[PDB]
Amino acid sequence: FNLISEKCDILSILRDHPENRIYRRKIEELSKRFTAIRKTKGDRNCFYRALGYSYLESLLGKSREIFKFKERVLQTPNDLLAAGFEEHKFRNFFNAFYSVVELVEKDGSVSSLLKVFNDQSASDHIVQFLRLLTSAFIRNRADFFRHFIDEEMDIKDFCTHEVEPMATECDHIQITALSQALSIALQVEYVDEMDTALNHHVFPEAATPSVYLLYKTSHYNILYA
Ligand SMILES: *CC(=O)/N=C/c1ccc(C)cc1
């Protein structure tokens, strides 16, 4: 369980910030709204790894939602090809993501899903697939990211340097892009060391979330409502 942990009580993370007034206040508040947490390894891949695991976990036992997600995943090779990725270079990463989706359908257990995401090889193939898909979806919608995010940014250089490579950190653009690319509704809770309100953002704005993440000390952990 070195990449994604077992579930722990929310108040168990007080020990990560001992004798810190502001962290203690916000974790106590968070505990009023959430019951449990899973921790992720802080290796620069934790956003992709957390979102991937938590979203597939939320599908277990839901036969219609699994059918619809499988249908979308089968079309993602077309997104990658439209953005200029070559099939023989994405094949190994697509095949690893499709395999874990069939595992959700066929096997249906938390234990089996958690083993794949703690297997360094399988888990890293999954993360690399999610990074390529994020890149593709941004590149195919460059005017949308320029219009609504940043009219001055260089989209192709940004994807090359800050999306595709393993261990590169995320920002709002990557979160928005992967959310839209797989139709995943997610809520991020923010815990920083300023004397401010505990606050959250939902991606996309309207939505009812599937997934809850805690962003704290540059790190994304998984929350349970
Ligand atoms: C999301 C992820 O893997 N974060 C890792 C991390 C932890 C701490 C710092 C300072 C940078 C990156």
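Chain A is numbered as in Swiss-Prot; the shown residues are, in order, 6-230.
Cβ coordinates are placed from backbone N, Cα and C, and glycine is handled just like the others.
Counting Cβ atoms from all protein chains shown, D48 (active site) has 12 others lying within 10 Å of its own Cβ. Residues or ranges marked as active site in Swiss-Prot: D48 (among others).
Sequence annotations record features per position, and here Swiss-Prot assigns active site, nucleophile to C51 based on a curator's inference. The Cβ of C51 (mutagenesis position) lies under 8 Å from the Cβ of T45, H224, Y225, each of these being in the same chain and 6 or more residues away along the sequence.
The annotation active site is assigned in Swiss-Prot to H224 (among others). All protein chains included, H224 (active site) registers 15 other Cβ atoms within 10 Å of its own Cβ.
Here the residue is the original one, while Swiss-Prot reports the published mutagenesis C51 to S with the comment Loss of function in vitro.
In this structure, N226 (mutagenesis position) is part of a beta strand by DSSP. Taking a C-beta cut-off of under 8 Å and a sequence gap of six or more, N226 (mutagenesis position) has these contacts in its own chain: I18, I42, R43, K44, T45, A55, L218, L219. Swiss-Prot gives this note for the published mutagenesis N226 to A: Abolishes deubiquitinase activity.
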What DSSP gives for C51 (mutagenesis position), in three states, is helix
Close to ligand 1, in the sense of Cβ under 6 Å, among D48, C51, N226 as recorded positions, are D48, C51
